[PDB]
Protein chains: 2
Amino acid sequence: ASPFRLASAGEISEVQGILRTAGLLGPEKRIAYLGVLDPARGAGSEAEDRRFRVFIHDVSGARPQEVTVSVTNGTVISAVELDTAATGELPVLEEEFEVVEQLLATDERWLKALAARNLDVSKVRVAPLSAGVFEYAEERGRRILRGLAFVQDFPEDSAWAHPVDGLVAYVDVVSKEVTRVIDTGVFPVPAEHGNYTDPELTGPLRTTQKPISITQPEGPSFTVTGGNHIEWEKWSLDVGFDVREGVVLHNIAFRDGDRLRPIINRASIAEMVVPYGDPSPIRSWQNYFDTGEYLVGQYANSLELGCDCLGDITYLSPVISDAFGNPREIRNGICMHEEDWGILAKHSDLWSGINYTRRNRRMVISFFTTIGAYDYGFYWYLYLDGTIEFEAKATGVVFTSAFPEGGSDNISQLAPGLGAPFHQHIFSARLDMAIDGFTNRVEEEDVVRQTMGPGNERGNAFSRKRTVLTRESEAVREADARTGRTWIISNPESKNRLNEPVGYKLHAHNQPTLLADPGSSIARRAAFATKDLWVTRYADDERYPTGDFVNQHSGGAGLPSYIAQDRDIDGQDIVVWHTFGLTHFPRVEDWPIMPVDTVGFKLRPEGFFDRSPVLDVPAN
Amino acid sequence: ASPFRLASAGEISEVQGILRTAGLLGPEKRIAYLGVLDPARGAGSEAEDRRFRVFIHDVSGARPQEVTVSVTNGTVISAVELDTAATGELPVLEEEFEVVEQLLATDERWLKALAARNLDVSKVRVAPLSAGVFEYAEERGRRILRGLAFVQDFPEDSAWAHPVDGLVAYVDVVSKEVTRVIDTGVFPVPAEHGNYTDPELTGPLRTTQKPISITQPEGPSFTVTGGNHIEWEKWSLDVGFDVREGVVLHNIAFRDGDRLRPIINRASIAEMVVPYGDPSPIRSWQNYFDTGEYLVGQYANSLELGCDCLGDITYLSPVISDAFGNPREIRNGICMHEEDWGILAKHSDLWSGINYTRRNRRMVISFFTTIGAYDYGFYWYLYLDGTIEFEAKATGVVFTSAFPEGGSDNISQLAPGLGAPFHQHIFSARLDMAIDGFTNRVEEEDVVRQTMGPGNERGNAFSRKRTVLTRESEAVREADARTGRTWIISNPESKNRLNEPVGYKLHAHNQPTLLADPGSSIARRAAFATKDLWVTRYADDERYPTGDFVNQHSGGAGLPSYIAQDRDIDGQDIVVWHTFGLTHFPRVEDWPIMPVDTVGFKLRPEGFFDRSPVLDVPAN
Ligand SMILES: [Cu+2]
Ligand SMILES: [Cu+2]
């Protein structure tokens, strides 16, 4: 019955059929994106109409389309041809990954470059990399991938150990042409392997680790109903999955006595971009929009009990489309479990004699994805005390280059002759807020230092200030760690027992935002990443901070275009977009496979409750 | 055997005997501090000489002494009479706390103030708080505590719910005189109780939480030898305990192949200060130095299996002195265990076909202390990958006031009429560095943005810069979150296989530092807390950032005096002092008992190893 249920295989098959019947899915067509649409505001509630949105590519050069279908009624709601030079190219297809290597393997410029370096073409892998928009007028409206080479000495070899620097190719994947091969000169190809399962490199495996057994003898404390509806320690939510965003949380609410109180209507990672900071022309174009260009959900891993998710795990197995509209299950793609989280609250009171300790726990909803060299874990946490947190875990293998003779200001050395270009991994969390319902506002809260003098004669006082963000033109905010800056989302029409608007406070990690020059292509295409916190008025067509079609879009799409409407956000239906990321200067320790590093954010109740919400937790 | 072993009951008794034999510990003497000293630099130097340092108070009003004893040799090494008006009072004696309420109960000014508020003196608890240094000239050379009153309605009542605002008293705890009673006028005493074990306030306890069982069927992976020497997953260290600092970690080192490589010689929390930001005269003096004034270690909790420390726990039970020099055990005061820590490293490689996942774990060493309303957990972590981390967990009951009828810029409201003055909890971690031995230096590393132009035509480049801190004058540093500022400790004489000095990088949380006006008493007394990072040259007598005697002590000692020496720190035996803290504007959710909030820091290897140090971890 839930309108927030996961897509079923049969709904995907029904989309396929509706498309093919309407003449929209001929043999030259490929589905680049397919997803369920969320219910509209003020449903309502009823006539449910399950709608799916689809992006259709044409491998013969015809114009692509965006198409919305109703699976409930068996109809095409809309179908629109796209002018890609205007609104952007469609996401990279998985079937295009191989095509760059194949086209290059019979190109005489490419063969010449390899022969100069004494590289067997059979051994040369080519990473299929997004192109962006630079100086090349011929690319506008064409679907281009760029290719960087890596040598694989044998089938189980890690090619990332052996980058071929000084060489890059550009290909048109529709016309099957190689438009450019650029060879700026020969760099040694690093020779050490990076095969982290070779005993020669690992040494003897430790035998010192004794097992840690995590079990739940009565099963888990959460319940899953309707496929994806979770109830756990007062929390209620629905776990969605979209092929672009991955795991999406819906209807996050907390049962406070008699009332189910909404907090967040929709939480997702709406974009994630990896800009590179090496000004070599071999790589200076490189910015991977893992979410917007590649679609992270579609590459979600199947997660293995005991290895990936430890304890008493409940899995979801979302269904997506392949390029032809057939459903495909991602078996065990989502892990759900509850974890112990140490001490929740503790006090040993001398006067009363009462010694009190309670433990904390968190509900975890996670998935893991792989985009080329990169692997990312996305984790959402709900705590007993009302805190909501997101954490990204970045691992995989470093995307490598040569290490230049005489060093580099933009590349670090991992192994002899093996470089790691500097880069960032920057995320955007889109939080469609619903603090006690939809009438919300955001304040920026700074600590305020006070001067010693009258009213503060000992010079000890300090305070804080809150500034309401009233319109979108005022709602593009930056961090200020030194003044303890946070942002509070409140409902001005819902007051706690002390007569203050109920709120939640966003605590950021205050990591650096996008470092690129503000006149750069990437600063224009990933404008969201240049600032920490954006607030918009909700609109059903404002989904991603980079717009709908990120691939080879010229710039300005998404948030800077939304914010330019200058809408009222003071007690309205609003969306917070928080930028957060890692700035990576890769270490020797990151090679030949990187230990996890993390980044995230959290939101804590701020006078949302009338007292602690965990007084009813029993002693352990 | 090990000179870093915990003090034994026999050693403490023997110090008592030595002091007695020397004429230093007659019946009017009290031990305000006793601890074992670390071995001197250079131990090739011959056998053990276990030395103890003692601060001896005299209840008859004679001057106190600082004494160092050799328990090995049965000797007094040094004994000096202190002039406390100059160099500071001794730490507060546990026995002095009760004195404040006792003396006030028969003081006619106090009784008049209570009668004005219709309070029964038998029901009035008095929090006995450190006095600091303000304008009261009669206090100079005297041991003063200040008292703030709270009503306890019955023996098991939480008195913190019922502050008595407008009243404060000052007491000389040696002469047993009430020096001042200040009554600025009656405030309503908040009436709502805060009894978080009362069913009326908790409601029915949850029955929803199913057990999480954490076990180690083959026992733990670490070994404990010599009472306190830990070996775990390549790590080696000794776990000390000092009544002032609490848990202290010694000789932190990592076994890399055949070589035991030092990293940190000594890690501790060398001070913590809790400044209050309410300019009322009732509280504007309020700042406690839990470590330096109270001695956090002495108030360490006994930790109970299953609620404090969950899993397969190995306890230490440190021994300290009582006020007479008799040994007293803190049973189960230190928890040691290893925890699963999610994914360590993961990559699914398209080209090779190899899918690889490994799990992480951390070793945890922890203790929990209570002083008055506050309860703090101090946690040290060692990870498989070489990361070292500290976390403080703040909980307890909020220290309350009245909430003024017209609101307040410096106090938040918790419950009707009940206020929570703004304050901070600020720690200093003293890290006596030994990165591959003692020849170390610190660099400040900032991200460097680059301008689009020649050499960077696409405007994508970014870099970083490192600035060596060469002398102590230049080594007092502040955070810059926006430029990703970190500090690298390296050994300029020990290079990795890529010919770069081995290092560790300190990652701070970049929270606000001390907020008080720089002209305040607290800004002088807690000068360390005004800046994020200090580096000194190692010296035997430079232990605490506030000096040896913090109680009622003005500026003049500690870090600003040390740094004046302007010593060479560029490839020398050096000590990093990191300030980090929480700034607390208490919420309604923090009442009537507060959920844990955290703050800390970590250090990660930075070209310390020649490649990832966890390639030898097996599949789970
Ligand atoms: Cu990276
Ligand atoms: Cu606090």
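Residue numbering for chain B follows Swiss-Prot, covering 9-628 in order.
The backbone N, Cα and C atoms fix where each Cβ goes, and this holds for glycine too.
Swiss-Prot lists B:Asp298 with the feature active site, proton acceptor, giving similarity to another entry as the kind of evidence. Secondary structure at B:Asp298 (active site, proton acceptor), as computed by DSSP, is helix.
Experimental mutagenesis at this site is recorded by Swiss-Prot as B:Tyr382 to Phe, annotated: Loss of activity. Cβ neighbour count for B:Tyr382 (mutagenesis position) (all protein chains, 10 Å cutoff from its Cβ): 20.
Under the DSSP three-state reduction, B:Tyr382 (mutagenesis position) is assigned to strand. Per Swiss-Prot, the feature active site, schiff-base intermediate with substrate maps to B:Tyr382; the stated evidence is similarity to another entry.
DSSP classifies B:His433 (Cu cation binding site) as strand under the three-state reduction. If you look up Swiss-Prot, you'll see B:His431, B:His433, B:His592 marked as Cu cation binding site.
The Cβ of B:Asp298 (active site, proton acceptor) lies under 8 Å from the Cβ of B:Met280, B:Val281, B:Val282, B:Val304, B:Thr377, B:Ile379, B:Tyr382, B:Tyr384, each of these being in the same chain and 6 or more residues away along the sequence. With a cut-off of 6 Å between Cβ and the nearest atom of ligand 2, the recorded positions B:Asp298, B:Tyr382, B:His592 reduce to B:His592. Each residue in B:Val282, B:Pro283, B:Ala402, B:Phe430, B:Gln432, B:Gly589, B:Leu590, B:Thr591 lies on the same chain as B:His431, B:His433, B:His592 and has a C-beta within 8 Å of the C-beta centroid of that Cu cation site, without being one of the site residues. Under the DSSP three-state reduction, B:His592 (Cu cation binding site) is assigned to strand. Listed in sequence order, the residues of the same chain lying 6 or more apart from B:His431 (Cu cation binding site) and placing their CB within less than 8 Å of its CB are B:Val282, B:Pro283, B:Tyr284, B:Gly285, B:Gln294, B:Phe407, B:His592. Using a 10 Å Cβ-Cβ cutoff, B:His433 (Cu cation binding site) registers 21 neighbours.
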